[PDB]
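S.K.: Just dropping this structure here.
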Amino acid sequence: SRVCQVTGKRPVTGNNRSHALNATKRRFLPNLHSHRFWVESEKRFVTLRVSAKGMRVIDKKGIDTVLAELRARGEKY
Amino acid sequence: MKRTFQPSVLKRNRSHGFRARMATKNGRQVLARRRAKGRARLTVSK
Amino acid sequence: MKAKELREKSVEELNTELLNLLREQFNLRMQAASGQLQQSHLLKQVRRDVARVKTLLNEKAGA
Amino acid sequence: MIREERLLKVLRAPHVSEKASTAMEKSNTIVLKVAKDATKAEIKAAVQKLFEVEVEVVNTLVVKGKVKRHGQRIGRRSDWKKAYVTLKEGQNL
RNA sequence: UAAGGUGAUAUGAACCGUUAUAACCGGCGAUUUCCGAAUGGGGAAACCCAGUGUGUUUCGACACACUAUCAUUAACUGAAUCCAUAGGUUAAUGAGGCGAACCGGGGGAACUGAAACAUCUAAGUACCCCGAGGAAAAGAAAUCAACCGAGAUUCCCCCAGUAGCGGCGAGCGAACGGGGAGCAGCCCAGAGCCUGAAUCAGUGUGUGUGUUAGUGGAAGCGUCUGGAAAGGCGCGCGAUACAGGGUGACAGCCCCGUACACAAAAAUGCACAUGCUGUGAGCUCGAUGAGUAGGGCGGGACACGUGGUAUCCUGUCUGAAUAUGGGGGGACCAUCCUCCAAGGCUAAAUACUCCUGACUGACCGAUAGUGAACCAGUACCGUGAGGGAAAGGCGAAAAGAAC
RNA sequence: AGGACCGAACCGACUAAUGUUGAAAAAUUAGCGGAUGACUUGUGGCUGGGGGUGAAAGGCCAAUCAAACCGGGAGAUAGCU
RNA sequence: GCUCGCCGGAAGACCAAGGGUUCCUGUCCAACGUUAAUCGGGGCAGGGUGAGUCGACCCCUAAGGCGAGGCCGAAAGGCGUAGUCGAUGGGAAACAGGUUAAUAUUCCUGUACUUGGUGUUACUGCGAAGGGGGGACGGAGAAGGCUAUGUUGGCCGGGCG
RNA sequence: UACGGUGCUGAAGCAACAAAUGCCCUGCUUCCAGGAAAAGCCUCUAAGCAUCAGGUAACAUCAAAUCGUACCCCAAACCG
């Protein structure tokens with residue numbers, strides 16, 4: 001799965017559809033990249049998987065209000 | 001004459017044997033369906 | 001050692017099984033070879049009875 | 001220790017063999033019954049601990065299947081073991 | 001609770017008896033070989049082979065108690081590389097497998113109808129997958145109406161075969177809202193005043209009453225027939241008890257029972273009262289969420305099909321306002337009402353069964369009813385998924401075959 | 001030396017005959033032939049459904065196959081029987 | 001019991017898969033072997049399966065399967081580097097005498113040896129999950145030195161019709 | 001003892017020649033299609049260690065888990 005590790009964006013069910021009367025499945029897949037961040041509480045760099053719409057959130061909110069509260073129990077990152 | 005099945009408890013226990021079936025989702029489901037029909041044997045090699 | 005005592009080490013009830021079962025149950029079935037008693041249905045004399053010694057070996061008091 | 005008496009729960013009633021018992025049961029060689037483990041090393045310890053005689057030979061084997069044991073059901077003797085003991089100078093066990 | 005028992009084919013010896021473990025049962029709580037989550041590693045239906053640590057001894061091989069994976073918590077160690085950290089080790093918690101049916105999410109048809117076919121219908125069915133609770137799911141508004149106002153959701157009868165959609169075909173098919181079942185709403189964006197006041201769960205108890213081991217409870221005799229009656233007859237008597245079942249042909253009066261009535265080691269449901277812990281009744285004043293709503297483009301879910309197409313999800317780019325502000329009201333605009341997102345949670349009225357209990361059938365009776373009342377999913381067929389029988393009823397009693 | 005001439009073991013299908021409710025789910029009897037190869041073979045694996053495998057017949061894929069077999073939608077549909 | 005016949009590279013001997021009480025004595029003759037059955041792999045009992053060295057295990061591992069950490073996938077499932085199974089391969093341990101109704105490189109006899117410990121005697125650097133040699137791999141042909149195998153003679157015992 | 005089986009004893013026990021589909025052979029020689037790995041084994045050193053332990057030749061003496069084991073077989077015991 002192409003998961004945006006910084007937001008939980010996953011693939012979704014959906015149809016292609018065009019100007020045609022016959023309708024066929026698509027299932028929307030994300031574009032998937034990596035990005036590296038600094039954690040001032042652990043004084044180390046970490047690498048996370050990122051995607052469109054999701055990578056737009058973290059840069060806007062700030063890592064000290066996103067990545068600094070992202071662990072649900074630890075997730076070994 | 002020759003038969004398409006020749007007797008072999010080694011290759012029967014490899015395809016249809018209890019642990020061999022159990023080690024696959026579908027073979028473990030054959031065993032679940034054996035229990036649903038109530039078949040007295042779950043292996044015919046041992 | 002004896003049932004009037006409290007919180008002794010439970011491990012000594014394994015020697016009770018040495019005395020009361022290991023030195024008894026085979027001789028009970030073998031004395032027939034010395035011409036003695038010769039009946040076979042006698043194992044009730046250690047069966048169900050020695051289970052109470054094992055229950056006391058498995059006891060936590062004094063361990 | 002080495003070797004402890006805690007293992008000597010071994011052996012059962014006398015047994016019969018045409019190969020020994022019918023000429024040696026009172027003079028040199030006897031046959032006995034056992035559990036599912038025949039306890040090959042502890043047989044001779046259990047003889048030394050009960051009858052104080054040294055052992056010269058020990059065999060146990062395993063006897064298998066053998067047909068019919070019921071007049072209306074399936075029945076067998078299945079897998080079962082024995083003990084065949086020969087004495088060093090002892091006679092009558 | 002109880003005197004006959006030690007399961008049955010099964011008898012006998014032996015063994016408890018009848019007296020403070022006889023058998024039988026209720027409570028809780030041990031014992032639980034090997035396979036099997038299987039947890040050292042390997043693997044094969046019941047098998048195979050190691051390690052860590054300690055001890056013992058002819059220091060010829062014994063044998064405890066422990067070692068999985070993932071996530072988190074701590075403690076020591078630690079590579080490139082100092083410090084560090086990956087990596088290594090040790091202790092702890094959480095998960096693992098199983099269990100009937102229901103249930104959220106995911107993958108997703110064809111047939112069928114359109115007397116023909118693709119859109120539409122059929123169907124988010126069928127089947128497969130993931131995951132989980134005693135229910136799952138929903139919720140008290142940037143919702144719904146229409147100037148009247150509603151004030152959660154679900155379930156039921158309806159609204160309505162109407163609106164709306166629709167090759168303007170076949171047909172799919174509402175909402176508003178009524179009658180009903182069933183009624184708990186709150187907090188964060190933030191502080192004080194009030195005083196621990198309302199309400200609910202948990203836990204030490206109490207009381208009332210059930211549940212899991214129970215024993216008491218009224219009357220029928222004679223005579224005849226028959227090998228034998230629960231029958232005929234004489235009539236007699238009980239009934240808050242004429243229900244099953246059992247006993248040798250029809251039992252209200254023979255047995256287990258019924259109506260009617262209690263009793264308590266331990267475990268435990270319902271309801272009344274109470275302590276404790278956690279939550280905190282009431283008053284008052286602030287304050288109203290910016291990478292996500294819009295906007296272009298495209299899907300999904302809407303009863304609703306590309307149309308003049310609102311709304312809510314959602315892929316992608318892009319990204320906002322402050323009271324002469326913002327969302328919505330099914331094109332769009334104004335006016336106007338209503339809500340104010342961009343934070344989190346929710347009663348069971350509903351769904352269901354392996355199980356527990358009560359009730360019931362104008363149910364069948366050995367080819368019936370399940371294929372299966374019977375050592376049946378056995379025999380038997382196929383390499384395999386998967387197919388698949390024959391076969392019940394001597395008698396009241398074993399008295400069952402001597403001589 | 002040999003994709004060489006004949007030829008046991010080994011292999012094997014071409015002709016002929018017998019068999020054909022059989023001994024038989026393809027054999028038997030006789031012969032011609034393959035036998036260092038582009039071969040054959042013991043043992044265990046790997047290739048699957050419009051997919052496999054094929055010096056390639058839509059042949060072979062456990063007797064089945066212009067699309068295998070079992071179980072389901074399925075008691076689908078039949079202006080007909 | 002005497003006699004005959006056929007097979008004799010099988011119609012024989014040994015090993016294995018696969019099956020499973022079949023072995024032997026002791027009896028039984030309903031059913032079975034499409035019969036007779038006194039036989040029997042049939043009925044029903046009783047007896048029988050003796051291993052340090054044999055086949056397996058050991059230790060390594062090919063094809064292939066599984067597969068961590070890691071990756072792909074809603075997911076069933078799968079990729080791939082360690083690791084772990086696995087030989088059809090590479091690696092320690094017994095021969096031929098005669099015995100039992102039925103067993104045997106399993107017994108008893110004689111003789112032999114590998115593994116592990118301890119004692120004896122002389123000489124002594126042993127050692128990675130690392131380094132080297134080996135293990136270790138095709139097809140065919142042709143030299144050397146032989147042995148099972150077999151007869152003659154020798155030698156032995158028997159015979160002389 | 002039992003002509004009943006069950007033991008004891010015991011003659012000769014050689015080389016001449018041909019050699020099988022078997023050895024020396026994982027050979028030698030030749031060839032193009034140029035033909036598994038690893039561990040045991042032997043050997044090198046690191047680590048570590050000492051009249052040890054390990055390494056070699058010759059020996060005495062004690063010990064040696066577990067699986068398998070009955071029977072058939074080009075076939076009446078496999079399968080048809």
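The header says electron microscopy, 12.0 Å.
Each residue, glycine too, has its Cβ placed from N, Cα and C.
Feature table excerpt (Swiss-Prot):
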- D:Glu18 to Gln: Strongly reduces trigger factor binding (MUTAGEN)
- D:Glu18 to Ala: Binds normally to ribosomes; strongly reduces trigger factor binding (MUTAGEN)
- D:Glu52 to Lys: No effect on trigger factor binding (MUTAGEN)
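On this model, are these features tucked inside or out on the surface, and what's nearby?
M.R.: All protein chains included, D:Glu18 (mutagenesis position) registers 8 other Cβ atoms within 10 Å of its own Cβ.
Around D:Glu52 (mutagenesis position), no same-chain residue at least 6 positions away in sequence has a Cβ under 8 Å from its Cβ.
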